[PDB]
Structure formats: structure tokens, C-alpha cells
Amino acid sequence: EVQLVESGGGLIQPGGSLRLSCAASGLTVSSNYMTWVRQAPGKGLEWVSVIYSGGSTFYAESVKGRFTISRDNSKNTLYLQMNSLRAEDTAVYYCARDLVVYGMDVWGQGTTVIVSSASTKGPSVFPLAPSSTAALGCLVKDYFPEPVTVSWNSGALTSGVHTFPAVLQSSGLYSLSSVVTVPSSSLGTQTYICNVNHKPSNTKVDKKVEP
Amino acid sequence: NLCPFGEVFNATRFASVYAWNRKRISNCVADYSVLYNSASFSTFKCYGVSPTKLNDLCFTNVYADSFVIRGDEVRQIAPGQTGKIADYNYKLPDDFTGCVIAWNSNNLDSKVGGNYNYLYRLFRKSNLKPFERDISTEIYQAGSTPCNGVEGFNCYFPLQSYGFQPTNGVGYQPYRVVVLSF
Amino acid sequence: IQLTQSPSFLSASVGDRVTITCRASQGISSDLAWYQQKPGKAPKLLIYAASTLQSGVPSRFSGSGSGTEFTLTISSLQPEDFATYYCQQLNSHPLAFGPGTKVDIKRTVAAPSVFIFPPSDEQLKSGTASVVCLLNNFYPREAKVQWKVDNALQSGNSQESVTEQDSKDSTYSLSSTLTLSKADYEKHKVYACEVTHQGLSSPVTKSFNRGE
């Protein structure tokens, strides 16, 4: 079978270190241009490192010194040793085979690396008050790790509800907002409650959002 | 007598990098402060001596290697360098003592379609030992499974073409290179 | 060598003929490859040498280009083909990718409903303020959001999230979030969220005042 299977991603505090593995099958890594590529959240692809079959290694200027590419002919495995990790190293790391003149045909499934100093806290939920279709919402702020669920009126209300993708901010904590649009006649009368569940921190929290 | 440098420089047709040419010299004094000015020369770097005190010397044996590479690859024709060209096409040793000469040849080795006479070796399992010249066109085995000389998946032809368009950027344009060895 | 792609976002519907363009900084004759990436998934090689079809790629994908301007072409778009597409310079040593071209499901222009939310009483207790702005259910997907505070623009303290295209109405919703310390938030009275979109004739500026 022709696969590159990656492993070793996870959660790491800044300055820490991590080693990513690429287990190859169908192609010999010792015999090939192997390459490490990443995709920061909401961003395009970015070259990290490449190792040639004769053993030369090259690095993207932003990772020179910190990262180390390696291979193990016996195990048929490619390695990326990540040192002095940074909040800007958070990304999905892809492992690919490069036939230089024929493109990069064989990719890896990907493996996620989150660099944060956070270590599990539950969210603080804040009301996005409406004013004078209105809209209202919840600001689910400063939680870790992902995910959190958001429902409205304990599952009763779902139409028009938008929960946005979590942005891991520079504080190291995630943050999302959830909104629903409702007819403004029902502002003063209808009750609006968003329910937020963060199983990692055993945090269930219900907030009433009213003007 | 003099020393023949017009041969290796003003030659009408040049060699591909993997199959690089070596010419020997067995003569009298050679005019090196006179080459520095003999033409314009986008690169002229010596790794063994001051260029102005070459005329004030003579040697046991001198070699002139010539080939064509790309411009952003000219930087690889130097001691202690790695990359597609030094690893698999033309290595200089680490104690290399001599001079390295190159110049743009976009008007000679390009054609509007793209001149493909010039080739390089892309695949090799091991690095070249210095001053090695490997000319085998044997199918390269990228896989566990062996090729037996049929191109296919994980069975790649080791030599690839340079596409030399007049349209190219400077890095991708053809540069002729001459390497003087001591 | 640096690569760019002209439709950041590209509207198209099943059956259509779509065209993406890649433009290279200087000339790299026919050394280009095309990748397709769906969300969460690994990129899939499509074209190499700027025009050769990667094996096992449906023949509706085609490549043109030489020198400095290249095009990927889907002759009849299909449901499977909605994804992001990246170009790459064929290389070993640095690897230039394009920024990516996302191919949308086409929908008629829907202007955004624009809402602004002041920070909560509760959050200001904790020493921080969050001014949220909502752009809701707009189609064409390009949308400029500009924070003005006391009528001065603000750059560099905002973050945008975006729902991926809705499976119900083929629209996007976006949230820009301005973060300030409680100290700063009290030092200004007016907070406005000005929004640029194709479906609006002119920028809609939603605002409020602190202390109402």
C-alpha cells in the first residue's frame, strides 16, 4: 500500500519540544526527497524542511536551528524534531514525498501540533446583548482545550444559529462566539438562553441574553 | 608558448553538468589578472589564492572543468556546499584550491521554445565524491520493489531537462561555468 | 520566487467551466504543479509540469501556462470538485506555494445584515472589553470590516472568524472582534463597525455609544 502515516502531534507549552514521525509504506524514505509541510490555522501550505536521499538537509529560514529532520532506514521512517516551540508553530504538519520534477504525489494524513501554555480551563460566557430581525449571542471566551458545544434554549431554538470557529488567541486560550437571529417582536417577551458545555473542564454554563 | 584559454571559454557548444568536461593544461605562464578583465564575468571567485598573484606562480597540474547550470545554482560550485548540483552532479572537495568562473549565457543556450540539450541528474542514492563524473542513465529505484529498467511508478529516469526559455528569471537562466583546479 | 492566485474566492455551480490563475514573480518556465485540498484533508496532487495530468486525476482537470502566468481549468465542475486549489513551484530546496483559491457554491448576491454588540457588564468586571461585530448571511464572501473608535480607524487588535458556507442557503457569516483593556474601553465613547460588501451600495456603519 502507498501511505505516509504520521504521529506524534499534540499539546505542548512554548519552548517545549516534540518529535513527529512519518511511517512510510510503498516508498523508501532513504531513497527520496522527503519534505515537511505545515498549514497554520486558516492559512496556506508552508515548506518546513526537506531531506535529500544522499542526506543533505535544508530548512525554512523561520525554523533554522529549532527544527531537525531525520530518517531511520531500518524503520523506514522520517522524523521532524521540533525544539524551542512557539505559539506561531501551531499548525497541522504534513509529510510528503517530492519527485521534484513530477510534483508531490504522496502525502501524509496530517498531524496537529498546538503550542500553548494553557493546560485546561473552562470558558467564561458573556452575553452579546441586542439593541433597538434583531441578533443576540454568546461570547465563549478563554477556554482550553477544544471543543465546546453551544445550544440555545436547551436545544429548543436552532434555526438561524451560527457558532463561529474557535480562534486560539495569543493568550493561549480559545475563544468563540455564537449568535442567532430572532424576530425583534420577541425581544422583551421570548426568553433566550445559550447553553455552553465544555466536557474537558466539566463546565456546563447557562446564560440568559436579554437587552 | 602561451596558455590556451580561448578553447575552454570561447567554445561554441558546451557540456551538460552531469557529464562535465575536463581539459588538462601542460604549458607556460597563464594570464589570470588578464582573464578577470578578458570579458565581463557575473562570477569570478578563487578559493585558494589572491587572484592578482596567480601570474606570479606556476603549478604541477591544472584542470579546467566546464558545464552549464542555472544561476541560482552557480552558488553551489564552491567548497563545502550542498544541494541538487553539488550532491549529484559536480562536487568540489573541501580543500579545493582554485578559481570559479561563470557568466550569463541566455543568448547562447536558450531558444524561444526552450532549449533542452542541457541535462542534470536529479536522482542518486549517494552523494558524489569530489571531482566525480557519473554518466549512467540507469533507471532509479525509489521503491522497495525493483525496476529492471522499466520507467514507472517509483522507477524514475535519473536525468531531467533544463527548460531554457529566453523568458526566464535570472535564477532560471543558463550560466556557463569554468572551474580552474590546482 | 513568490506565487499568487487571482480569485481568492471563486463562485461557481455544478457544471460550470472554472479557471484559476497563478502568477510567478519571475520566470519559471512550465515548473508548476497544482494541488487540491478539501477541508481537514491532505492535499492531492493534480497537475505537474504545468500541463501533465497526475495519474488517476479525472480528465476534466487541465493545465495551461508557461513562463510567468499559469491556469488550472475544470471544464465541467462537479459536486466533488468544490475545494481549495494551490499552485506550487517544482523544486526541492525552497517550496513556493500559492495563497490558494477557494471555489464557492454559487448563489445570488446576498448583502450582509450587520450588527454590533458592546462588551458585557460581567466581562468588564474581569478587566477586559470585547466589541463584537457580526456580518450575517452574505454571499459573495469578500468583505471588508473596519473598526472606528471615536471616529479614528483602529488597526491590529481585531480577529475575524467565518462560518464555512452554509449547507442550507450557501451563505457566509463573519465576526470581527475588537479587544481592549477595560482602561482603554472607558477612554472612548463611540464604537463603530463599518462594513464593505458587494451587495451594499455603500458602507454600512453600525455603531453605539458607551453609556448608551
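The residue numbers of chain B are those assigned by Swiss-Prot, with the residues present covering 334-515 sequentially.
Note: Cβ is positioned from N, Cα and C throughout, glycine not excepted.
Record features (Swiss-Prot):
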MUTAGEN   B:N343 to Q  Reduced viral infectivity
MUTAGEN   B:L452 to R  Increased resistance to neutralizing antibodies. Decreases HLA binding to NF9 epitope. Increased binding affinity to human ACE2
MUTAGEN   B:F490 to L  Increased resistance to neutralizing antibodies and human covalescent sera neutralization
VARIANT   B:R346 to K  In strain: Mu/B.1.621
VARIANT   B:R346 to T  In strain: Omicron/BQ.1.1, Omicron/XBB.1.5, Omicron/EG.5.1
VARIANT   B:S371 to L  In strain: Omicron/BA.1
VARIANT   B:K417 to T  In strain: Gamma/P.1
VARIANT   B:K417 to N  In strain: Beta/B.1.351, Omicron/BA.1, Omicron/BA.2, Omicron/BA.2.12.1, Omicron/BA.2.75, Omicron/BA.4, Omicron/BA.5, Omicron/BQ.1.1, Omicron/XBB.1.5, Omicron/EG.5.1; May enhance affinity to human ACE2 receptor
VARIANT   B:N440 to K  In strain: Omicron/BA.1, Omicron/BA.2, Omicron/BA.2.12.1, Omicron/BA.2.75, Omicron/BA.4, Omicron/BA.5, Omicron/BQ.1.1, Omicron/XBB.1.5, Omicron/EG.5.1
VARIANT   B:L452 to R  In strain: Delta/B.1.617.2, Epsilon/B.1.427/B.1.429, Kappa/B.1.617.1, Lambda/C.37, 19B/501Y, Omicron/BA.4, Omicron/BA.5, Omicron/BQ.1.1; Contributes to cellular immunity evasion and increases infectivity
VARIANT   B:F456 to L  In strain: Omicron/EG.5.1
VARIANT   B:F486 to V  In strain: Omicron/BA.4, Omicron/BA.5, Omicron/BQ.1.1
VARIANT   B:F490 to S  In strain: Lambda/C.37, Omicron/BQ.1.1, Omicron/XBB.1.5, Omicron/EG.5.1
VARIANT   B:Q493 to R  In strain: Omicron/BA.1, Omicron/BA.2, Omicron/BA.2.12.1
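Annotated features taken from Swiss-Prot, shown on the structure.
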{"residue": "B:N343", "record": "mutagenesis position", "CB count, 10 Å": "9"}
{"residue": "B:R346", "record": "variant position", "CB count, 10 Å": "7"}
{"residue": "B:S371", "record": "variant position", "CB count, 10 Å": "15"}
{"residue": "B:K417", "record": "variant position", "CB count, 10 Å": "23"}
{"residue": "B:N440", "record": "variant position", "CB count, 10 Å": "9"}
{"residue": "B:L452", "record": "mutagenesis position", "CB count, 10 Å": "18"}
{"residue": "B:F456", "record": "variant position", "CB count, 10 Å": "24"}
{"residue": "B:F486", "record": "variant position", "CB count, 10 Å": "14"}
{"residue": "B:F490", "record": "mutagenesis position", "CB count, 10 Å": "13"}
{"residue": "B:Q493", "record": "variant position", "CB count, 10 Å": "16"}
Open item on the list: Roughly how many Å lie between the Cα atoms of B:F486 (variant position) and B:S371 (variant position), rounded to a whole value?
Closed with: 49
- [ ] Name the recorded positions, out of B:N343, B:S371, B:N440, B:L452, B:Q493, that lie close to chain A, meaning a Cβ-Cβ distance under 8 Å, keeping sequence order and answering 'none' if none do.
- [x] B:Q493
Open item on the list: Measuring Cα to Cα, how many Å separate B:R346 (variant position) from B:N440 (variant position)?
Closed with: 13
TODO: Name, in order along the sequence, the recorded positions among B:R346, B:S371, B:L452, B:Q493 with a Cβ closer than 8 Å to any chain C Cβ.
DONE: none
TODO: For B:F486 (variant position), just give me the three-state DSSP call.
DONE: coil
- [ ] Measuring C-alpha to C-alpha, could you say which of the recorded positions B:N343, B:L452, B:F456, B:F490 are within 10 Å of B:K417 (variant position)?
- [x] B:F456
Open item on the list: Quick check for the class: what is the C-alpha distance, in angstrom and rounded, between B:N343 (mutagenesis position) and B:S371 (variant position)?
Closed with: 11
